[PDB]
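Okay, here's the structure, questions in a sec.
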Number of protein chains: 2
Amino acid sequence: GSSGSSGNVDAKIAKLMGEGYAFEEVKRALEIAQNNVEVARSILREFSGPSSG
Amino acid sequence: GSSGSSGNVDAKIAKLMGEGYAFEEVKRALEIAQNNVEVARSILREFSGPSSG
């Protein structure tokens, strides 16, 4: 992506919440992930594990 | 740090292992962290979260 050294936090939370996760879980993921969306998606994947099919 | 665009993976695994975590745990943490030591620490703090004092 165009920038990889911080920027915003709330926009990232909104991003991950759109994947179908609760705000609380997302806030946890962005905290741990040093506020990175690309990285937070892996955290929520582990803590939730969504289905498909 | 000075540079964060991915890089060698072994050099990251071998770093977190020196903290006190097992290979299994470290390799996992790095994969979740998009192979980044700085974020892997926060992940190991969630799967282990060791004590001090």
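One is the number of the first residue shown, and numbering goes on along the chain from there.
Keep in mind that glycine also has a Cβ here, set from the backbone N, Cα and C atoms.
For A:8-47, the entry in Swiss-Prot reads domain 'UBA', with the evidence type sequence analysis. A mutagenesis experiment is reported in Swiss-Prot for this position, A:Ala14 to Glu (Swiss-Prot position 937), and the note states: Loss of ubiquitin binding. Reduced levels of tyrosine phosphorylation. Quoted from Swiss-Prot, the note on mutagenesis experiment A:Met17 to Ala (Swiss-Prot position 940) is: Loss of ubiquitin binding. Reduced levels of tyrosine phosphorylation. Annotation of the published mutagenesis A:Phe23 to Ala (Swiss-Prot position 946) in Swiss-Prot: Loss of ubiquitin binding. Reduced levels of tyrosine phosphorylation; the original residue is retained in the structure shown. Swiss-Prot gives this note for the published mutagenesis A:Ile43 to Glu (Swiss-Prot position 966): Interferes with dimerization. Reduced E3 ubiquitin-protein ligase activity. Reduced levels of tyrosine phosphorylation. Under mutagenesis, Swiss-Prot gives A:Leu44 to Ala (Swiss-Prot position 967) with this note: No effect on interaction with ubiquitinated proteins.
Tell me about the surroundings of these features in the structure.
With a threshold of 8 Å between CB atoms, the same-chain residues lying at least 6 positions outside the domain 'UBA' (A:8-47) that come near it are 1.
Close to A:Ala14 (mutagenesis position) in the fold, though at least 6 residues off in sequence, lies no residue with a CB less than 8 Å from its CB. A:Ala14 (mutagenesis position) falls within a helix when secondary structure is assigned with DSSP.
Here A:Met17 (mutagenesis position) comes close to A:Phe23, A:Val26: these same-chain residues lie at least six apart in sequence, with C-beta atoms under 8 angstroms from its C-beta.
Around A:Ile43 (mutagenesis position), the same-chain residues six or more apart in sequence whose CB sits under 8 Å from its CB are A:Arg28, A:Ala29, A:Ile32, A:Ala33, listed in sequence order. A:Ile43 (mutagenesis position) falls within a helical segment according to DSSP.
Cβ neighbour count for A:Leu44 (mutagenesis position) (all protein chains, 10 Å cutoff from its Cβ): 22.
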Which mutagenesis positions among A:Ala14, A:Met17, A:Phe23, A:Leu44 have a Cβ sitting under 8 Å from any chain B Cβ?
none
